[PDB]
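**Student:** Questions regarding the structure given below will be posed in turn.
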Amino acid sequence: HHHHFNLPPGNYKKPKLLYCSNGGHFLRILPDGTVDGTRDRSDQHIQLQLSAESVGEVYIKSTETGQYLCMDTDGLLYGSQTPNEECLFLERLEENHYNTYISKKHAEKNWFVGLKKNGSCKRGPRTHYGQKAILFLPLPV
């Protein structure tokens, strides 16, 4: 256990949008497996369905294409048709408000899911506690 255990309220009953306070982008997983951000609320690839594996463990999946969000050994986010160890994230509360997602596999290295102000996905090694890019607010669809 290298991380705290403060959990966010809410549930996984319904799909959500993942709003990043950083640049105001919605996490998007494109059909070809490309992960990025977009401010366009009409985009069909921003609706995400999360599910828990164990308390605090989640699977973030695109309801449209059915791809799972994952992070490779270089800290790059990608979409997979099937879920593997790289697609599990530790969902936590941050600043007593937001939701953060740490790569479970690379948990000891503090790699988070994050979005830059220009809408580009941050690379694992480039993220760390205290950033805005790692802060998410799950919004209804």
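We number each residue from 1, going along the chain as drawn.
Per deposition record, X-ray crystallography, 2.3 Å.
Placed from the backbone N, Cα and C atoms, the Cβ positions cover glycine too.
Straight out of Swiss-Prot:
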type	residues	note
BINDING	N22	heparin binding site
MUTAGEN	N22 to A (Swiss-Prot position 33)	No effect on integrin-binding
MUTAGEN	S103 to A (Swiss-Prot position 114)	Decrease in LRRC59-binding
MUTAGEN	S120 to E (Swiss-Prot position 131)	Decrease in LRRC59-binding
MUTAGEN	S120 to A (Swiss-Prot position 131)	Decrease in LRRC59-binding
MUTAGEN	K122 to R (Swiss-Prot position 133)	No effect on LRRC59-binding
MUTAGEN	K122 to A (Swiss-Prot position 133)	Loss of LRRC59-binding
**Student:** Where's the emptiest Cβ shell within 10 Å among the mutagenesis positions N22, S120?
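**Tutor:** Across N22, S120, these mutagenesis positions, the one with fewest Cβ atoms within 10 Å is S120.
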**Student:** Around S103 (mutagenesis position), how many other C-beta atoms are within 10 angstroms of its C-beta?
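**Tutor:** By my count, 25.
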**Student:** At the Cα level, what's the spacing in Å between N22 (mutagenesis position) and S120 (mutagenesis position), rounded?
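**Tutor:** It is 11 Å, counting Cα to Cα.
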**Student:** Please report the Cα separation of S103 (mutagenesis position) and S120 (mutagenesis position) in Å, rounded to an integer.
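**Tutor:** Distance (Cα to Cα, whole Å): 18 Å.
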